[PDB]
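S.K.: Pasting in a structure now, in structure tokens, and then I'll have a few things to ask.
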Amino acid sequence: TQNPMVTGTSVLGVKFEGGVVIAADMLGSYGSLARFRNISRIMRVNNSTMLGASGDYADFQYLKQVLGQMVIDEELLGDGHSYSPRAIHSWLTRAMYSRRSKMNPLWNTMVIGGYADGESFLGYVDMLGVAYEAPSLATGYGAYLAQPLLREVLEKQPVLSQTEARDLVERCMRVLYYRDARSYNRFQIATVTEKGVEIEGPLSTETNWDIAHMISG
Amino acid sequence: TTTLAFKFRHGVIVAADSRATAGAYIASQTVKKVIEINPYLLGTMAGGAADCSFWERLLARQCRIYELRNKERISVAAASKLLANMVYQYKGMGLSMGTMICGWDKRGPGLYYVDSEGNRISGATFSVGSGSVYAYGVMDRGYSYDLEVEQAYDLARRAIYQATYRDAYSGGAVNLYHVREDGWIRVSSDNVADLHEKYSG
Amino acid sequence: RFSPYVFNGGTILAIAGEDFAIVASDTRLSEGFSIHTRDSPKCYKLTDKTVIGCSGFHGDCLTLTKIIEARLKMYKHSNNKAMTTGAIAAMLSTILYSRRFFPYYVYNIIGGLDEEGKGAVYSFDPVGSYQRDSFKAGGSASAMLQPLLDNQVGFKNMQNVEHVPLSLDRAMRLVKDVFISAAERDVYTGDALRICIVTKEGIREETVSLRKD
Amino acid sequence: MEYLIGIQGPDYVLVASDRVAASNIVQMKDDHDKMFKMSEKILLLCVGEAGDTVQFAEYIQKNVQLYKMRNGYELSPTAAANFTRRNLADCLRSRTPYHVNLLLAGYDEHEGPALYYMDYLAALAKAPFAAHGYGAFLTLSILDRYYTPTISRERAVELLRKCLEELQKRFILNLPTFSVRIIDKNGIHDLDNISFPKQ
Amino acid sequence: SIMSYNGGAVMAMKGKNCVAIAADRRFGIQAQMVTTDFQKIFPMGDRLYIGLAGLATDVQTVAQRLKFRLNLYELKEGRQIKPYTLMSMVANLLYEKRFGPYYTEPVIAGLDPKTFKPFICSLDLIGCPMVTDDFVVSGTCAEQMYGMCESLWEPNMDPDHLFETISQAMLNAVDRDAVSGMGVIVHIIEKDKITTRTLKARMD
Amino acid sequence: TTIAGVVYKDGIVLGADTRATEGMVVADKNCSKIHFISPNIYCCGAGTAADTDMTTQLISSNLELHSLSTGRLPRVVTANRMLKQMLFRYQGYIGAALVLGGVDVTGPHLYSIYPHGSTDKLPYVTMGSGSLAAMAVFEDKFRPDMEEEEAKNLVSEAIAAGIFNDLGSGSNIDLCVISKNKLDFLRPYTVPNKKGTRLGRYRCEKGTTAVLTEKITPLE
Amino acid sequence: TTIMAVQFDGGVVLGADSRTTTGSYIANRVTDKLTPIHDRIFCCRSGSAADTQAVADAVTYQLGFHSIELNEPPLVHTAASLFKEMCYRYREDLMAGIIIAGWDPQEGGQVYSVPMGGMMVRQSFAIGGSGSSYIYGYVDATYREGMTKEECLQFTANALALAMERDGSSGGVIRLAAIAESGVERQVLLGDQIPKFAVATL
Amino acid sequence: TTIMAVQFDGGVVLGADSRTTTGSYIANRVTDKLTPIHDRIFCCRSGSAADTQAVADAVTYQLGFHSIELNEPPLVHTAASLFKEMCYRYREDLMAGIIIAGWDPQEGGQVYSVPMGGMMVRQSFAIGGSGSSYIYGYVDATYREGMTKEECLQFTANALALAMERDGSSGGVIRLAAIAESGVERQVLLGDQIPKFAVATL
Amino acid sequence: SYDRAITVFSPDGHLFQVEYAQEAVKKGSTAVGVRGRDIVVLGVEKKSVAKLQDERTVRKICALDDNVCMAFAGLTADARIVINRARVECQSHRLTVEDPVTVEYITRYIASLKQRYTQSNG
Ligand SMILES: *[C@@](C)(CO)[C@](*)(O)[C@H](CC(C)C)NC(=O)[C@H](Cc1ccccc1)NC(=O)[C@H](CC(C)C)NC(=O)[C@H](CCc1ccccc1)NC(=O)CN1CCOCC1
Ligand SMILES: *[C@](O)([C@H](C)CO)[C@H](CC(C)C)NC(=O)[C@H](Cc1ccccc1)NC(=O)[C@H](CC(C)C)NC(=O)[C@H](CCc1ccccc1)NC(=O)CN1CCOCC1
Ligand SMILES: CC(C)C[C@H](NC(=O)[C@H](CCc1ccccc1)NC(=O)CN1CCOCC1)C(=O)N[C@@H](Cc1ccccc1)C(=O)N[C@@H](CC(C)C)[C@@H](O)[C@H](C)CO
Ligand SMILES: CC(C)C[C@H](NC(=O)[C@H](CCc1ccccc1)NC(=O)CN1CCOCC1)C(=O)N[C@@H](Cc1ccccc1)C(=O)N[C@@H](CC(C)C)[C@@H](O)[C@H](C)CO
């Protein structure tokens, strides 16, 4: 992809005690047009990992197809081995870098959340193959808006409860809806625990607009 | 850069600076710009560092394989032609590289200039690099085929020195090699700061 | 159109002692005007005797790292011995030049011990040009680190000073000092400093802290 | 392409220039003069763009002469140099900039011999010896190698010969003959043209 | 870059009751050196010096016009100029050419003519002032100079330690830059005297 | 630049970092970005340094003339008009993003002024390379009619977010509190960043620097 | 921006979103895009913030002086004509789409459009801004002559809501203004007050 | 162009304009944009004529062979998937906006969108083409779940009419197709048959 | 500027201001000049010898170029103006024309200047 078409904006991620939570709105934008206001930008890659994606939605659908096939292929063997979140992250890094080096990138920026062997995983992957691990992640405008909030909390309290992380996420999605012109008040939250991956349905964000009546004074 | 080489009665004198820059920044002053291809074959080095190093190293490999295959030592003309042919296949692709192949041959003292552009010419004296003009000045004003050994050393060393004086991209230390019939010998490696004290006062 | 490169910052340093070799780097991974992570060391342990520092474009850093690992394994399978430091340097040169017309945007400094136990540094350019050094800096704050080490380790521009060989302790404090100073001026350098010391005993890892702005 | 050279001695200034006026691939003049008498003891060696050279040089010249007429005494070589540098620097960011590189030779009754070097960007710098043009790249080093602050005018002329001969050897441009003049306490003296019997 | 055309380096350091200012001596055009004695530091009165790095022409021109305005100032007013005042003057002079700027980054170092209080500042090419208590640098090798200064400078230095510090900074920074060098000059100025030295430096 | 401004119950809090950069190098570790306009009006500057300086100085001067002739305390709308009209006349060529805050006879007023000449009157604003982070802090933890210390905490928090999250900002946090009868120009309100202490002595002893030429000159 | 103005019997109704963006970032999620030019003359701004603000200020100035000099309530057509002159004269230097609307003792409620060209035309209703593209059809199928004041109010409310929903450059809050002989009734629709529409499910 | 497809209970309704332009000239004022891929599978074309025609042909080929090889009525999702594969694989070389819709014994009436990206998504209703921009608001405010076949017919008719009225690249005639288990009922609305709306007068 | 007619005609057809200027010339120190075969000599009278005044700084004989010299009689300041403008013209002539200057030419220039000042406003 040389020119991205229908795209999705920010994707958030944060680790918590015994799991990882990820958020992303359900909007596919055709430029400034909110064209497809009901699409999932979060995929369940097996039971230990999960993926959120920013950028061109078609390329994300491609990666979704490919990853799904890989997981099926592995699940067919039943040899007692499965793809760890770190492994999926490594593969995705390899793929994105491979496409980058072919001068034909997959126009995506992705956040992989996971929980395996009692450890919480959170990985970031560029379209150029820039990848890393962090306790909190934010793509697109989130990286300018949500990430500062996330780091503020995590440097004052490294370990969060699931409810705490969920609250943080909700507030960040609110900020993003306020300031990101290509976002949408309809998002999804996915969670990895030892119980597996769970994607919660269409959520809305409460909005305050009292500062509308502060024109004069 | 600022390498130079000239052939006289007693062999082939080769000299160079050691500065390596990355823009205006001086990345190194300890660069061996005279590659030892064979114990009888030397190769100066100017332009793209990686390009020169890689291609002259490959040249050395090729010359070694030639030595093993033909049970004899490669000639200067053949080495220079080998390098020139290798480089020519990449003409236009952006290899920056200007080198001198020096040695002693069955035809006596041999000196060739080989470009990344495609040049390959034999000659008495040669100067290659950003400071080549400055070196050319003093070298030409002091050259003779009937130069005695120490005189040739002085001429080369001084030429590289003056070159480093005027050329902003040349400096570090003047390195000097002498190619004789029984092989080459590492003559000297004087820092410019010392040569300043020697030449001025 | 589309650019396959992005500068991710990072500074890198290696010092060679008589019986040791230090390879240090900041831990900041950034992009544009933003911080990707504060926990991203640029140091990679290759062998018990050899540590590599890679700065620049993170994609090429990761890729080149994994490649070097794989080829280390290959050499081990092929010759029943581990790669000597200088050998890794030469190999790295060829690998870097293999992309002469689509380079890895990576500044590489190799620090370790030679076959005589002595310390050795090897500094690289993105396309394979390398040389052996006693001390070298690379990465964003390189121009800030180099001049002090030229003065303090090379004893340059100093009249009637003694040429006492660099001890591990003094070298360590020198590293910490130049990195602390670099964190003041370079915006790509900060967060934390990881230092890797390589001796006959093996590889120690220390972690000093740098400012977070 | 044009070549200028200046060598300052203890009590004199020796200056020389090429005699070629060329356009395209042909020499159109073999006796071109690049020097401009501004005072009885000041020479201005100007070189560069087509009309810019003569225009600027003559402007400066007539202004110096105007100073002489208005005041009854001539400008010092230094005052002259800073005058030309002021003019050239003022037009640098204007609509009509003069693309000229220049040397200024002079003798003062107080300060003695003086040689000045000027970039087209109007950066003025005093020097024991200087040169302009591509030929400079081949001659300056030679001047570094053999120049001494106490050099006699005979030795200076010989050094100049070494330079010009080097031009005959390495330079790809023709440049067969050279204008040579000297300046001392007795003003400007024309010397025999250094020439090389090519054809 | 336009600034890199001539190259050069200028630095100023603070002391106890003294101040220091240094600069390289090379006048070159791109890669060729023309002069080894090029003045880049000019006295704007007793115990007040300015040092301009950048495009040589604009160095000389800014220096000259600044001396013009300065002379007129010290004539209209019956006093020597204060360091802050000189700084604002330079700032104004540079900003007058906001959309056609001189390509030079001035560095002012001096002592308050009334008091003795040390003073160092630097400015943009468009005349944005910046006063510091330690050091200021401007030139093609600014990063190197920052590197040295951040590691060598101590607070209350005597006129001898200040000299050694600024000298080592200048020398070792300049020696890692190809277009800066060919000698270094240092002015160490104090209430009683001014000491001018040229250092032993590399000439390559 | 990571400035900001907020409006609380009794007045206005202005914040700013102190990092000034040239290229990707920190040139000034302590730069005052909160400027005096009138005794009751201050203005934070982000963008082209010299532009913010000269602009803020000029408008301050004109306002001094204004109040000198009127005999009253300057209004914020006046500074806003002058700034926006000047900036608009230059069509953005003056790189000056501004946060204008002050207390009037009409109360507290806070404007954001973009270099193209457009202004926004809002209860809270942010400008600079670190403005997104600060604005996130505001959007998260702002409430109308805050108390002074609360607002100071909020603004300093915003500026802090800018400092740690933006490579363009750093160093100290400067505040400026302006109420109907007080002006707290707190310079170093917080020094959250400190240079590490030297671990060695690289002091050069007298004599280590070789000298070629010396000349002493006595003064008075 | 999405701006709108509809004409009823005794006056006009104005409406606008409140989103102001630089790039994809929202520099002001609560902009007042309805600007008073005179007692009963308002204008709706779209395009460059600086440009529209400057022009609005200048026109307010000129029209103020003009109305004082005539000692009469300024004709809406006159304000529209000042805007027209400015926008046409400097069409190559301005990015402005304006809708001048208001009440006037001689011609009653009037709505005029001054698009980026610099032309001027009176309309029964007018829409502008980036979001206007998404509501041309709705506004075409919903408009009915003889609408009451409240009907026009609801009309612009719905249209603006739809546009804001679809356009990314539009959003935030809905600002409405009712202008008649009585005066100016301004109000703000926020959150649940903003009209909602059934989004497709299965 | 301006295409549209709405899903009702027992099937789908397709609609399109008939204008085909090269530059500002109308090379065909009566295009047939609804292209049959299979017995009960149609697609709506927008973008490059050559591209969409070629792709439609290829997909008809592939789907024909596939349905023969399976000996079963082809899933609409399958046709949409073939279109998706082609449009995604050659996204940098194709200018195509497609709406694949039809009936299918396993999933009933289905509507899928394949925009220029190459992505694919099922929708209750879908619009595309240059004119679609002008009817987003109307289509948002008018859509109601549980519409009858005739209701959907009238719906697409009105929407297309509005779009054609506003969009210059759209116009000509309205082509409609009703697809269900029964079969395919195609019809053409021309002239006075095309829905009209009150244009503002005074 | 000062747009006022100063030199005008009198009813008898005289230009009074010019005549007055001539009377101002009449009050000037005598200045004679003769032309010879290979030499030309100019001499000026009553130099107002105060013996406390530097003779050099009050000379009534000035060179315009290497080719042309000139003496005067009348208001010394005006003469300074005219002399300087004449010198400037002498140089400009060399600038626009390679040849130097003829005596007749510079004389014509000075004369034209004076006349221009007899017919100009203010
Ligand atoms: C709706 C919201 C559709 O988007 C409206 O039309 C609104 C209505 C008004 C009230 C704002 N229009 C905008 O919001 C407008 C559109 C625009 C964008 C870019 C160029 C022209 C028009 N955007 C803005 O008003 C923002 C808001 C603040 C004041 C920043 N400003 C910008 O977008 C500016 C535009 C100026 C410009 C820059 C370069 C070339 C031409 C124009 N952003 C910049 O200038 C960016 N940049 C950094 C600062 O200085 C150099 C340029
Ligand atoms: C639709 O989308 C609506 C109406 C809005 O566009 C319609 C409906 C379709 C399904 C037919 N699409 C068009 O009307 C379409 C636009 C288009 C232009 C260019 C590329 C892709 C799409 N028109 C055509 O495709 C038309 C087909 C026939 C000629 C009827 N051809 C073209 O538009 C030419 C494309 C060829 C080309 C040109 C340059 C580079 C690569 C390919 N465009 C021309 O300009 C042809 N020509 C030369 C210039 O003068 C006029 C004739
Ligand atoms: C890191 C240093 C030690 C080596 C240096 N390398 C480099 O400069 C590498 C080369 C990267 C490259 C990419 C694609 C294709 C080719 C090269 N570049 C960089 O490391 C990064 N920079 C980015 C911005 O600043 C400039 C460079 C170099 O080769 N310098 C040359 C000059 C040069 C030639 C061609 C391209 C770039 C630079 C040199 O020193 N040449 C000397 C001789 C040799 C043997 C060292 C001489 O020429 C003398 C000293 C004058 O420079
Ligand atoms: C050197 C310091 C004292 C000031 C610095 N000045 C400078 O950086 C000036 C040029 C400014 C300029 C010139 C012409 C046209 C437009 C702008 N640069 C130079 O003088 C030297 N160089 C010469 C050639 O190479 C590049 C620069 C500056 O203003 N930095 C800005 C950022 C900037 C904007 C535009 C151009 C260049 C730099 C800054 O600090 N801005 C902060 C606000 C403050 C300082 C008021 C904030 O924005 C924050 C910290 C983020 O940077």
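Residues 60-260, in that order, are what chain B shows, numbered as in Swiss-Prot.
Recorded method for this deposit: X-ray crystallography, 2.9 Å.
Backbone N, Cα and C define each Cβ position, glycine as well.
Swiss-Prot lists B:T60 with the feature active site, nucleophile, giving experimental evidence as the kind of evidence. For B:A108, the entry in Swiss-Prot reads bortezomib binding site, with the evidence type experimental evidence. For B:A108 to T, Swiss-Prot lists a mutagenesis experiment annotated as follows: Displays resistance to the bortezomib, a proteasome inhibitor of the chymotrypsin-like activity. Displays high resistance to the bortezomib, a proteasome inhibitor of the chymotrypsin-like activity; when associated with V-109. According to Swiss-Prot, the experimentally introduced change B:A108 to V is described as follows: Displays high resistance to the bortezomib, a proteasome inhibitor of the chymotrypsin-like activity. For the mutagenesis experiment B:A109 to V, the note given by Swiss-Prot reads: Displays high resistance to the bortezomib, a proteasome inhibitor of the chymotrypsin-like activity; when associated with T-108.
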S.K.: Within the chain of B:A108 (mutagenesis position), which residues six or more apart in sequence place their C-beta under 8 angstroms from its C-beta?
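M.R.: Set apart from B:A108 (mutagenesis position) by at least 6 residues yet with Cβ under 8 Å, we have B:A79, B:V90.
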S.K.: Short of 8 angstroms on C-beta distance to chain C, which of the listed recorded positions (B:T60, B:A108, B:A109) are there?
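M.R.: Qualifying residues, whose Cβ lies under 8 Å from chain C: B:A108, B:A109.
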S.K.: Using a 10 Å radius around its CB, how many other CB atoms surround the residue listed as 'active site, nucleophile'?
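M.R.: Step by step: centre on the Cβ of the residue listed as 'active site, nucleophile', count other Cβ atoms within 10 Å, giving 26.
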S.K.: Which whole-number value in Å describes the distance between the Cα atoms of B:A109 (mutagenesis position) and B:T60 (active site, nucleophile)?
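M.R.: The separation of the Cα atoms works out to 14 Å.
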S.K.: Helix, strand or coil for B:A109 (mutagenesis position)? Use DSSP.
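M.R.: Helix, per DSSP.
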S.K.: For B:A109 (mutagenesis position), list the number of other Cβ atoms lying within 10 Å of its Cβ atom.
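M.R.: So the Cβ neighbour count for B:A109 (mutagenesis position) comes to 23.
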S.K.: Per DSSP, to which secondary structure element type does B:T60 (active site, nucleophile) belong, with helix, strand and coil as the options?
M.R.: coil
